[PDB]
Amino acid sequence: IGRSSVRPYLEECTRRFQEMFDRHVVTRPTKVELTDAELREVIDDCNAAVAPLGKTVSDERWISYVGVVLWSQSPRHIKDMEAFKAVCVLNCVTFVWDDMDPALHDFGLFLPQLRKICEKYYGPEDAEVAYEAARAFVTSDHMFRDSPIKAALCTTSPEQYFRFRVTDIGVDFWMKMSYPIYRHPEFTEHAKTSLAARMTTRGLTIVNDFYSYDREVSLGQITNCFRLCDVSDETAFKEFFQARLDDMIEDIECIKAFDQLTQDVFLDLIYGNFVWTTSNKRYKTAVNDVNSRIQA
Amino acid sequence: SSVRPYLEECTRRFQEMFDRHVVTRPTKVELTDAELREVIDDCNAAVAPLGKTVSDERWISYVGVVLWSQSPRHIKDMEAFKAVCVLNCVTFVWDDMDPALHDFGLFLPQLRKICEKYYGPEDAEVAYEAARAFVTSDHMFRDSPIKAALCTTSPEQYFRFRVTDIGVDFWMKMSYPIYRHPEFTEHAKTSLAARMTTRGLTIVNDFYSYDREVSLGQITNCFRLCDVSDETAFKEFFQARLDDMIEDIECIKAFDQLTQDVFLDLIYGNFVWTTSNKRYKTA
Ligand SMILES: [Mg+2]
Ligand SMILES: [Mg+2]
Ligand SMILES: [Mg+2]
Ligand SMILES: [Mg+2]
Ligand SMILES: [Mg+2]
Ligand SMILES: [Mg+2]
């Protein structure tokens, strides 16, 4: 398995995902429109942050990354657009880190840039929280690139895999830098306990694992739950896919027990990510110029 | 209902499991009589503004879990160790207190005082934030619809809640200064450490504290997800929880040797304390 694929299922599963969201979430996500200059403010900061790492990346590639933030926040409830712009920058620059050959990982060079982004957009205390989460994320991505721990958690069972993904997919980082956008106390506390990350991990990870399976197997990347099944076996795939859909539904139904603003945010993240993932260049083909490995 | 009809068998089954999968037994940390008094003085000073007194016996009951569940082979900082002793004991008191007794204005400063006494500046912020998050979570979720949904839906929703609520995430973020081991610090700060150890800690505590919490109408206990009266269903459910512990423990063994030691000493350590301590023999 290195040239295995979920291509045959692409159509049916997208419809299965879509019908699950129509039944259980209902409310469609709405894309944040960035003005002319906000978009270039963001992209300018993004280049500045990765510039020390010595790899050019395109405005096309930036706008691929930033799409998840434009689509998966909660525009009904946004209050702080400076915090929003920060999440755009931080998520974009850590995507680059994610897509990057570990030889290009310079902490001494990159970590000061993360701190600068945070101090620019947040107040003193939010900046510290956003930075520790940024630091932990890029440190975790680097730590596990060939770790035996990653192999154990990703090959043992769904539970061990999703436990790894709370940090690795970046959703704990996302909550801890997104709470200042909303200035909602309940959500802020769920972000700080990581309950918010834990509630949304499977919904984000299952969707992303399906649509990025082809790219990741081609690159030898083993962090994908559908590697726990034989995708060439249609019966095994469909049974596994079904249990992953049950996981998403159970999570969503428990999310509805949270207060109204908080659950709106959780569901806009799960559903928004699905709209971005299924409409974006990054998940259209295994290898292209917005998702190719950034190497030596 | 009660799980006393099962206590004898399940204790042996727990032990058999640890003997096979962990083997290395926990050992109790001995404090000098000076150290014990410093801890108890710090504990009494932190709870005093809340207006409740705590017997010296009940403090030593609480501190048992820290004496037994650290990894004495790897300790490099006894000031950090006494911090955990103090922080664990005082947050125990907060756990057992009626929500009306909860006052953040008075208690949060005492937590920060403790962390500032025993830790460097960076560690003190990490320990204090985790202490704040724990007591704020325990308060927030008393009679919360969220807690009811997460504890009555499935084991998976339940254990997700317990990562924070049982206090293991707090434990790791206040305990990594004890060891100054760079890998363990990172797993502690990602909360991977807490996630790896949540079920081993929670399943044990849930079994032995089931009787108390059912009497007090507390729902945060996984054995309320099965019918403890039906002994077939109980044995089935208890086996699945045992399988949960075994899988976690085998995956923990892929962590580095020192980190793996701390994780397993934590889970096994808590089982010995729980089974022997005053806290868990009557409601
Ligand atoms: Mg990744
Ligand atoms: Mg990736
Ligand atoms: Mg992926
Ligand atoms: Mg309790
Ligand atoms: Mg409790
Ligand atoms: Mg208990």
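We number chain B the way Swiss-Prot does; in order, the residues shown are 16-298.
Cβ coordinates come from backbone N, Cα and C, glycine included.
These come from Swiss-Prot:
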- B:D110: Mg(2+) 2 binding site (BINDING)
- B:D110: Mg(2+) 1 binding site (BINDING)
- B:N220, B:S224, B:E228: Mg(2+) 3 binding site (BINDING)
- B:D111 to E: Abolishes activity, no product (MUTAGEN)
- B:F149 to G, H, L or V: Produces cyclooctat-9-en-7-ol (MUTAGEN)
- B:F149 to Y: Abolishes activity, no product (MUTAGEN)
- B:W288 to G: Produces 3,7,18-dolabellatriene (MUTAGEN)
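Sequence features, as recorded in Swiss-Prot, placed on the structure.
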| residue | record | CB count, 10 Å |
| --- | --- | --- |
| B:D110 | Mg(2+) 2 binding site | 14 |
| B:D111 | mutagenesis position | 14 |
| B:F149 | mutagenesis position | 26 |
| B:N220 | Mg(2+) 3 binding site | 24 |
| B:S224 | Mg(2+) 3 binding site | 19 |
| B:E228 | Mg(2+) 3 binding site | 17 |
| B:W288 | mutagenesis position | 23 |
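Screening the recorded positions B:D110, B:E228, B:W288 for a C-beta under 6 A from any atom of ligand 4 leaves B:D110.
In the vicinity of ligand 6, defined as a Cβ distance under 6 Å, the following of the recorded positions B:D110, B:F149, B:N220 are placed: B:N220.
Here the CA atom of B:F149 (mutagenesis position) lies 19 Å from the CA atom of B:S224 (Mg(2+) 3 binding site).
Here the C-alpha separation of B:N220 (Mg(2+) 3 binding site) and B:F149 (mutagenesis position) works out to 17 Å.
Candidate recorded positions: B:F149, B:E228, B:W288. Nearest to B:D111 (mutagenesis position) by Cα distance: B:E228. According to its DSSP assignment, B:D110 (Mg(2+) 2 binding site) is helical. Recorded residues B:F149 (mutagenesis position) and the residue listed as 'Mg(2+) 2 binding site' have their alpha carbons 10 Å apart, per Cα-Cα distance.
Among the recorded positions B:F149, B:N220, B:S224, B:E228, no residue has its Cβ under 6 Å from any atom of ligand 2. Other than B:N220, B:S224, B:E228, the residues of this chain whose Cβ falls within 8 Å of the Cβ centroid of the Mg(2+) 3 site are, in sequence order, B:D221, B:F222, B:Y223, B:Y225, B:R227, B:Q233, B:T235, B:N236, B:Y295.
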